[PDB]
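**Student:** Have a look at this one.
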Amino acid sequence: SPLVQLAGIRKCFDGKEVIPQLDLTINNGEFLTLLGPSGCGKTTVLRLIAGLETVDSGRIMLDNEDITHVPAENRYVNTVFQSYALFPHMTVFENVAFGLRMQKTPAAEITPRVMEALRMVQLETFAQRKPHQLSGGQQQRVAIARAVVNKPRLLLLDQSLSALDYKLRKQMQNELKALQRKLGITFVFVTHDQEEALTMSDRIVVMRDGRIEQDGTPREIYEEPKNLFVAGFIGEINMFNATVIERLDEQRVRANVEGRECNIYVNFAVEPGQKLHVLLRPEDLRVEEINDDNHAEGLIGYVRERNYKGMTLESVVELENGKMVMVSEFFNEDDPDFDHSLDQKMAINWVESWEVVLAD
Amino acid sequence: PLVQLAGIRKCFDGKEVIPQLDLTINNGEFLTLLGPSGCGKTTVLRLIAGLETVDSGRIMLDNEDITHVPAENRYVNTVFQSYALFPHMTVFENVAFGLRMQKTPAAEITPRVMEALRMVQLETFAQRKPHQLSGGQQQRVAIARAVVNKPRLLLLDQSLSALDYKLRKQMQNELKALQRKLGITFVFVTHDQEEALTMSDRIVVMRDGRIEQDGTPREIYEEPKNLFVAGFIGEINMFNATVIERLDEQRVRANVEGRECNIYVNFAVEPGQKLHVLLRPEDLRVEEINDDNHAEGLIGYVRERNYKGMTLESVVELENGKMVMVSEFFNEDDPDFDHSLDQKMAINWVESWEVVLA
Amino acid sequence: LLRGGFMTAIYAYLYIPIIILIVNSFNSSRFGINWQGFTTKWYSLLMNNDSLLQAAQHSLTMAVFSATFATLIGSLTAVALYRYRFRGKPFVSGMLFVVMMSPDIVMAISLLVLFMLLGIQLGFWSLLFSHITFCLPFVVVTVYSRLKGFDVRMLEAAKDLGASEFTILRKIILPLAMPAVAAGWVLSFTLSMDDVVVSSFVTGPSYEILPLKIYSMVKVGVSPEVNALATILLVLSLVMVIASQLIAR
Amino acid sequence: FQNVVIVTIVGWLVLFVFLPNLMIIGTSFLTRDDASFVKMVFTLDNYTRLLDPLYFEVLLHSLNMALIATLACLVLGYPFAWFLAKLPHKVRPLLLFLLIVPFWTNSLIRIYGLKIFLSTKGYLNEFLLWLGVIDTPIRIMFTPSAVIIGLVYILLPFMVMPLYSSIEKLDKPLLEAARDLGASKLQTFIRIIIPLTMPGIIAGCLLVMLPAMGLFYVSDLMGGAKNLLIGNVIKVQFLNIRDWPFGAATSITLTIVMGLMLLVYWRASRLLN
């Protein structure tokens, strides 16, 4: 059941086209997160959805009703600001009830609604406490409570948890996911963090320069990238070059990667003489120790440094050609075989069928 | 023994922030001050830099007291968080500001400034006002400005806090290489554990004005001294294991929450004592079985499976009702791994990969 | 030690003539050079003077009216400037800055010439309009400066919550601008009670003000009746400012 | 609503500020008439009359007096603003409000009181003679010193506020970096603090200088017949002689300095950012 359908929306600002073209549909009952580098235009999409800006072209529909030209006072859409946009001269009760008091709501129902909305936020005690006496987390909670009471069909968040520390942010992540599951309305989140998007969202949309690049489950974007930018944006990736020689079977293709032959899994149709990209993640590369001509099978390279991150050990391997390869593993100090092998001739292997192959 | 602090006390408006601090800083080392918000690290930085005066104690460099010497006469420079960067003068004048106040002859100001800008790769932007540059260029200008006067120690206060996650990693290695090449001690204040672990040679952890632990990153991460350090850096799983009887010198018998599990203890104990068994999330194992029967160890109960990308964390509720928080790599392509919910699993360790505290 | 001494010296240099006037109000000497005892004759003599009291009443009423109108217009203009964002805001800022930094004599001359050409007899209306015109920029500057002590996104939050443009001013902007409005009214009242150039240029024989009466008496000689009037007006303004502050708070 | 207030304020300003200013700027290029004060003849005889030594010597004296008064106000006000910012924030508005309380009494009465206080046989001479510091009574009336003292006394508060606003807006870490890099108070004040506070200095100078050459009562009461400002000549020409074009021509010299100072302020503000 579609909820918001954006068809053919174009926006030009000061003679510059921030969003050339955008087709996107938002369903009902999910946690949607918009991701990308700074300057892609997520905030513009959020503002046009909320109605604070007008569109040069296109249509926006909610429940098959057109609200493209409806002013941003009758839409059933609420937003949460980055600075929390809190009124200083009012109290928590007044801030929360500002929305209800201006919908011609009967006075016999305002107090229980606000007071129970503070229950879902865990601010029971501070009903009569003014702002500038509350911490940042409590101010964010007040903003969320203020946005929730009106019971909208779509709640928009704009970098809500960017200004807090680590542990409190991690707590509010699970708190927001639980709140979304409990209420039953769709959430839209704009953020620059990666693990934050991967922890909560049921659907991730990546934008760059006003263009949509990928849309799918966190698994479908982390493990099946569509282009080089998406693969390099989330996590670390290793770009290898290969040339196709011949096809062995329906799921195996012979190729020459970095001057050495290897077997890879390619599904789409290929022809000899084509150039392919082989992308591997650091966790999937296994590196053995070659003390004196032992286990010298596979790609050959030299390790130059060994970084210690506390939880994981970071190693950089220099290949014969001159391409840097980065390998990440765990760190077990109290375990025999392991430890330092600063300078020698190493070999690099990976478990079969763990590759990601991209054409062109 | 470059900078030593003995009995330094600092009270701010009747409220005490540094009760008693003894600290010695050696020569040619990277030192990082770590802790939560509001623990007086910036106060120590300012006191060393000369921005404030102590109420008790003595500070020295090379056996010369500096307790009352003002900031202008001290051979110590600092890098500010906000990149002060006077707006009415260019980069060249900003870098040469320090030299002109030391009465440096005009025949050496330009080569020194140019070399300092070379050390940070800022040759081309020699004449640009500090508003046409980005954050990284401004930070490099500040760093180059601090290091021209050739000080005996460089003080850094949350230098790279306001940058992205890509330039931060590059400039961490850049700062480490610069410190190695130049040859002075660095003092860093940060709120991130990863930076301190990957960028330092000696870490001091402070909380409420007191030093909790000082040592190399290996000792700090893997051999904690109390329950605060074990838990500030990375997740920890605390288990109560009362000792009823002792079997031999190192192999002690412990009733770990009603279980039968023997562990390693390197210090003398007596029966009836209370011991805390600490394990990291990545040092625990699970066992998946289709049958609903409980076996292979204690109870198992999974709330969710997080899937934060690189790693997958699973909750394991025990009989007593406390979480376990396992963390381990997510290999998708697997013929026999893929998860199952709400089963009766088991938890195990790797034979003395743990840490035991009194 | 030395800082407080310098500040006290500046304050004493600014306040010494007032104490002299107050002391000479109760003095017996007509010229007031020396001290020759304590009398209350001057207050009784002032109480019987009619033109001086009429001038004082006219000055007070004029100050009140000009302050009220200037405060209203300036507050409206400042709210308009802050609420709406456009490329013309620096133009209006420069316009007000230029009208603020203008000589008093030039403005008085220009206003007199315009009023003479238009065919308007000098008096109440000319003085009131001149006072409003020269008191306008300060209230605008005060309210304009106060407003940026708060975030701008609050108005967008009100719009998203379902607020019309009329309710925003009543319920958000005005609560946060009342302390600035009171300050503008007090400043406007103070300025209009000290101007002597414009008032001396654009006044008429029908309306008589205190500066003109004092200037007329200067050529012949002034009596401590002016001192008594000054101290009475000082007490009245002292109670007025605290009353305005209490009303605002 | 959105444009109504803008239209109202623009119309008010145009009617009451710039239209009369352009009317007067053209009045100098007129011809003296005894009937309607103006005759539509374009003559330049008004300006060349200012080149006579009699009508030129007064202008230089007024300029010198204004310059000395402005410099004295700067020297006495910059330390006051700097020291006020280094005080607890709970007492700043009270001290900043006491600078305005004396303004409630009319300026002419205050000038008369100051004239009495500085008299030859009056106070500040009997007090300074009873406690022996000076041998003879000090004669200061009807001299440029009295005019400068009166101007400084009247116009002092108008310069302190812009300087305080500029100082309070400074960035504290900028000064700390200068101190750490090896700068004393003097070098810092010369090469960092003063450049950043130039707009405040220019605004204060504009607010003190231009009014100081229109105050005629100060020179009338404490200056005498040899110490005259522009305001006295303008008042005489506009209220007694009824030679309006001469006053219109004289006001142009006052407008030109204002324009030049505004240009300097604009360039300083542009360079600061």
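Swiss-Prot numbering applies to chain B: residues 16-373, in that order.
According to its header, this structure was worked out by electron microscopy, 3.1 Å.
The backbone N, Cα and C atoms fix where each Cβ goes, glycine too.
I grabbed these lines from Swiss-Prot:
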type	residues	note
MUTAGEN	B:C26 to A	Lower ATPase activity and transport efficiency
MUTAGEN	B:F27 to L	Lower ATPase activity and transport efficiency
MUTAGEN	B:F45 to L	Lower ATPase activity and transport efficiency
BINDING	B:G50, B:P51, B:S52, B:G53, B:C54, B:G55, B:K56, B:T57	ATP binding site
MUTAGEN	B:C54 to T	Loss of ATPase activity and transport
MUTAGEN	B:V135 to M	Loss of ATPase activity and transport
MUTAGEN	B:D172 to N	Loss of ATPase activity and transport
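If you look at the structure here, what lies around each of the features I listed?
**Tutor:** Over all protein chains present, the Cβ of B:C26 (mutagenesis position) has 13 other Cβ atoms lying within 10 Å.
Taking Cβ-Cβ distances under 8 Å and a sequence separation of 6 or more, the neighbours of B:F27 (mutagenesis position) in its chain are B:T58. B:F27 (mutagenesis position) carries a strand DSSP state (E or B).
Under 8 Å, Cβ to Cβ, and six or more positions away along its own chain, B:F45 (mutagenesis position) finds B:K191, B:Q194, B:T200, B:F201, B:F203, B:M214, B:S215, B:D216, B:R217.
Secondary structure from DSSP puts B:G50 (ATP binding site) in coil. Shown in sequence order, B:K56, B:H206, B:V220, B:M221, B:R222 are the residues of the chain, 6+ apart in sequence, with a C-beta less than 8 angstroms from the C-beta of B:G50 (ATP binding site).
Residue density at B:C54 (mutagenesis position): 22 other Cβ atoms are found within 10 A of its Cβ, drawing on all protein chains shown.
Same-chain residues at least 6 positions away in sequence with a Cβ under 8 Å from that of B:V135 (mutagenesis position) are, in sequence order, B:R155, B:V156, B:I158, B:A159, B:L193.
According to DSSP, B:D172 (mutagenesis position) sits within a strand segment. Neighbour count (other Cβ atoms within 10 Å of the Cβ, all protein chains): 20 for B:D172 (mutagenesis position).
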**Student:** How many Å lie between the Cα of B:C54 (mutagenesis position) and the Cα of B:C26 (mutagenesis position)?
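**Tutor:** Between the alpha carbons of B:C54 (mutagenesis position) and B:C26 (mutagenesis position) there are 13 Å.
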**Student:** Which three-state DSSP class does B:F45 (mutagenesis position) fall into?
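**Tutor:** It is in a strand.
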**Student:** Using a 10 Å radius around its CB, how many other CB atoms surround B:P51 (ATP binding site)?
**Tutor:** 14
**Student:** If you measure Cβ to Cβ, which of the recorded positions B:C26, B:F27, B:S52 are under 8 Å from chain A?
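**Tutor:** Near chain A - Cβ to Cβ under 8 Å - we find B:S52.
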**Student:** For the binding-site residues listed here (B:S52, B:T57), tell me which residue's CB has the most neighbouring CB atoms inside 10 Å.
**Tutor:** B:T57
**Student:** If I take the alpha carbons of B:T57 (ATP binding site) and B:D172 (mutagenesis position), what is the distance between them in whole Å?
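**Tutor:** Taking the Cα atoms only, B:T57 (ATP binding site) lies 7 Å from B:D172 (mutagenesis position).
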**Student:** Which of these binding-site residues is closest to B:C26 (mutagenesis position) if you go by CA atoms: B:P51, B:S52, B:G53, B:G55?
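**Tutor:** Out of the listed candidates, the nearest Cα belongs to B:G55.
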**Student:** Cβ within 8 angstroms of the Cβ centroid of B:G50, B:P51, B:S52, B:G53, B:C54, B:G55, B:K56, B:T57: which residues besides those meet this for the ATP site?
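**Tutor:** Nearby residues not in the site list: B:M221, B:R222.
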**Student:** Quick check on the binding-site residues: of B:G53, B:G55, whose CB has the lowest count of neighbouring CB atoms inside 10 Å?
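**Tutor:** It is B:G53 that, of the binding-site residues B:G53, B:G55, has the fewest other Cβ atoms within 10 Å.
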**Student:** B:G55 (ATP binding site) to B:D172 (mutagenesis position): how many Å between their Cα atoms?
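**Tutor:** Each residue's Cα considered, B:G55 (ATP binding site) and B:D172 (mutagenesis position) end up 12 Å apart.
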